[PDB]
Structures are given as C-alpha cells and as structure tokens.
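Student: Below is the structure I would like to discuss, written out as structure tokens.
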Protein chains: 2
Amino acid sequence: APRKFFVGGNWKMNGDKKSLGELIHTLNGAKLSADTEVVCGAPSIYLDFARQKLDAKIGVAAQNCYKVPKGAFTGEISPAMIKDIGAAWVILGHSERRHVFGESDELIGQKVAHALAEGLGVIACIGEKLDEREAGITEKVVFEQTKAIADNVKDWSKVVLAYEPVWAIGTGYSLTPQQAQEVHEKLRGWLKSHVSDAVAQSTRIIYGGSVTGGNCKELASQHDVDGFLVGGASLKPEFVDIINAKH
Amino acid sequence: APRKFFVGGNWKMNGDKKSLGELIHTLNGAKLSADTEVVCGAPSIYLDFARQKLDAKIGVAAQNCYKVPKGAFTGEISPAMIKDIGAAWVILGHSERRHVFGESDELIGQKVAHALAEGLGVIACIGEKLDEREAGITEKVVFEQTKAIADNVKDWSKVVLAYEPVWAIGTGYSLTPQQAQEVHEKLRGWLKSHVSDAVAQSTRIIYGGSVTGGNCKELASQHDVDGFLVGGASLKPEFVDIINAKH
C-alpha cells in the first residue's frame, strides 16, 4: 500500500561527459535510503552514457520524447530509442516544454500514451503560471492539465505526477509545505473522483519548484507530497540530502 | 576555388544502435569519391555512438540544437555538448523544426549565431510550403528565411545552405533539375547582392526533397546545385550512389 518516496533529478540542459561523470560518481557512492526511488533525467545526447555509469538501482529518464517510434521528425527521439539504450523513464509535459517550446496539452497527452504503450515510465508534469495563481485559478488549470494526461493513461502503475508551479522553477521561491499540500491534496482528490480510489491511493504526486536540501524535509513531511522533481539542486551534492528528505 | 560537392544524410528520427551500426559499417566500407564532403545527422541520443563508429573522414551533425551553452531548457542540447562528443556540425531550421515544432525564423537565426560562435558548422535549411508555392511566392519566402540566417552569419566558411521544398519531403516528388536550378540560381543571386561575390562564389547551396539514387545525377549536374540533404535515401544503400552523383 504505502506510496514509495520518489525523487527525480532533472539536470535540464547541463553538463558534459566529465562533469556528469563526476556527478554520477558521487551519487553512486552516496549513502542513500533504499526507501527512495531515484531517477535522473539526462540530456538526450548523454542518455546512453548516463545509463552506463549510474548504478543499475538508479533510474534514467529522457527529458522529453515524441509520440511515434520513428518518422520524419528531425531533432526528436522516441521511446523505442530510450529503451534501446536501457533507460526506463521519460519526463513529459515539463514546464519548459509547455511554455518555452509551445508543447500543447493535447500533444503531451499523445506522448504519454505512446510512452506508456512502449513500456516506459512517465513523470508527467503539470503547473500554473503566476498570472493564473494571481486570478485564483490554480486548481482549474492543473485539473485541466491533469485531465489531458489522464485521458491518455490506461494504467497508472508506471506514472508519477509532478506538480511544479511554473513561477517557482529556478526562482528563489518554493511553495511552503501548506500551500503544496493544498494542491497535492486536490490532485489526489481529482484522481479520486475521475479515475479510482486505488489509483489515487497508489499514484505518487511529487512537488518541484526550488527544492533544496534546506527545504525538502518539511515538504516531504506533508501527507500528500510523495517526493520531488529536483532542478538546480540535482546537479549539486545536496541532491543526496533531498533523496534522504524523510531520513 | 570550385565549391566542393557536399552531401549530408539526415537520418531523422530513425534507427537503433544495431540498425545504425550496420548502416555505418556499410558507409565506412563503401567506395566513395574523396571529391565529396559527407556529413550524417544522427538522432541526439546516438550522436556519440555515431561519431565513435563513423570513420573520421565523414562528418557528424546533430539534427538540432539550442542557442545557449547551458540552462533551464528541459529536453534541449547545446553546441557545447555536440562538441563534447566530437561532432562538428548541426542542422538548423529543418522543415520539420519550423512547421512541426513551430520554430521561428528569429530563433533559427539565434541558433545559427551561437552554433557558429561555438565552432560548429551549420547546415541551415530553408524551404517553401505547397500553399506558398501555389501563390507564386517561393522567391519571397526563401529570401525571407535566408535573410534571417544571413543576418546572423559573420563567417560563411563553415555554413552550407540547404533548400528543401517542404511539400517535397518524404512524398514521391522532387523538383526536377529545372525547377531546382531556378531557386538555387536565385539564392546565390541573393548572396551576391546581400553579402558578397566571394561568399556567393564559395558558399554551397544544396537541394533536399525526395533525392534518390535514381534522380541525383541529373540534379547535381545543374550548375548552382552543390549537393544534397538526403532524407529517406540516407538510411538506404543508395546514399552511396548519391554521394557519387557526380562520378
């Protein structure tokens, strides 16, 4: 029953073979609680390298992929490829995809469906913009986004939901345990009414947005927060402390 | 003086380590004219592998990249990383990038400025849609696109221009020698007046769009056609014949 604590580190567009080699080496030797399910999202160009060097017990995620195994889509990679170099995860719908690169709710949905069908795990990301929180429609927005994802999920066994206030990524500012809980509580209440009780109880909803070693203990303490999507801090040694938020 | 024949093979979103390893092993063995400058665009996830396996004498290109070395751009790779695995080329502004992934003239122009500054070569792509060619405005559109590129090029020595009628990609239909020449002649003419005669006389303008082993001899024979950007045929054995289009 109990939802296994889940921490993904999203390196974004960072590192080279040597810098990432050192990051991975530290992580492999770090004292980590076995309690935590760790996944590292590597730049596409280093996915094969990352999977080779990381301990088999730490997962590897592509930071994005497309919705078909092959085709005339210059610049894109597919789940078939991600599988081919031994990774088992993809991050889809990240805020930067949606808002920097105009990836639509409808497209993220198609991508989720294909990724799951090909046997990847999906970290599906949702989140409201600052103007959206200003007008008071956070719930309305993340429900919308979650629905586009959920329409395309037959089986939640290999999905993790990452809630990430867009306005909290990379800025100095995270939500605070209570604010976070209010939205994670809502997303789970949504999976309750729109999917099933068993899915709401077993599906991990994780918070991202300026997570640090200094603020994670308190966030993880919240009942409906099952872990983190970690941006900046995933490049640093304190990623270890965030993996251990609960211990 | 004479502009060296350039043939790039854009594998698009295709292959795995085994299929791409076989394609590569054939190409390394094939009887190819030294005459020709060959570059293969591999999926980002296989760039390192591709460069390792391909003979040094054949170039490798990323099929896309972003416009800063590092940063919060989930899913992107930079010239820095492309360099870091030993590749020296990037394809920018591919039809699929502009019209499937919405990439603007201004962004492409930014990417070109950055890739060149970081010491990659660029295959910069331009091309008109079927509906734009119907309205008689092929000239206007490829000029528009080339200006966005040329505004951002201080040095043309490592740029190659690829003209690729969008509607001709992946369909059964290429332009025919005459229709292609009309455009290449015109694009050179634009470089002549907008940049210089020495840039116009030294810069390679290559054609893409359903180039096969069966039609390439005739296309390459045209005076202002300096090579090919090759899609589907690049996966096949007949890529060799296209590299050999002049002999």
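Residue numbering for chain A follows Swiss-Prot, covering 2-248 in order.
Placement of Cβ uses the backbone N, Cα and C atoms for every residue, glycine included.
The annotation substrate binding site is assigned in Swiss-Prot to A:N11, A:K13 on the grounds of experimental evidence. In Swiss-Prot, a published mutagenesis experiment is listed as A:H95 to N, annotated Reduces activity 5000-fold. The active site, electrophile annotation in Swiss-Prot covers A:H95 and is backed by experimental evidence. A mutagenesis experiment is reported in Swiss-Prot for this position, A:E165 to D, and the note states: Reduces activity 300-fold. Per Swiss-Prot, the feature active site, proton acceptor maps to A:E165; the stated evidence is experimental evidence.
Neighbours and distances for these, please.
Tutor: Taking a C-beta cut-off of under 8 Å and a sequence gap of six or more, A:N11 (substrate binding site) has these contacts in its own chain: A:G42, A:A62, A:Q64, A:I92, A:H95, A:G209, A:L230, A:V231, A:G232, A:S235.
Packing around A:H95 (mutagenesis position) is summarised by its Cβ count: 32 other Cβ atoms lie within 10 angstroms of its Cβ, all protein chains included.
Reduced to three states, the DSSP call for A:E165 (mutagenesis position) is coil.
Cβ neighbour count for A:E165 (mutagenesis position): 26 (other Cβ atoms within 10 Å of its Cβ, all protein chains included).
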Student: Can you tell me how far the Cα of A:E165 (mutagenesis position) sits from the Cα of A:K13 (substrate binding site), in Å?
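Tutor: Given the Cα positions, A:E165 (mutagenesis position) is 15 Å from A:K13 (substrate binding site).
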Student: Using DSSP reduced to three states, classify A:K13 (substrate binding site) as helix, strand or coil.
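Tutor: A:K13 (substrate binding site) sits in coil per DSSP, no helix or strand.
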Student: Starting from the Cβ of A:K13 (substrate binding site), draw a 10 Å sphere and report how many other Cβ atoms land inside it.
Tutor: 26
Student: According to DSSP, folded down to helix, strand and coil, what is A:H95 (mutagenesis position)?
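Tutor: It is coil.
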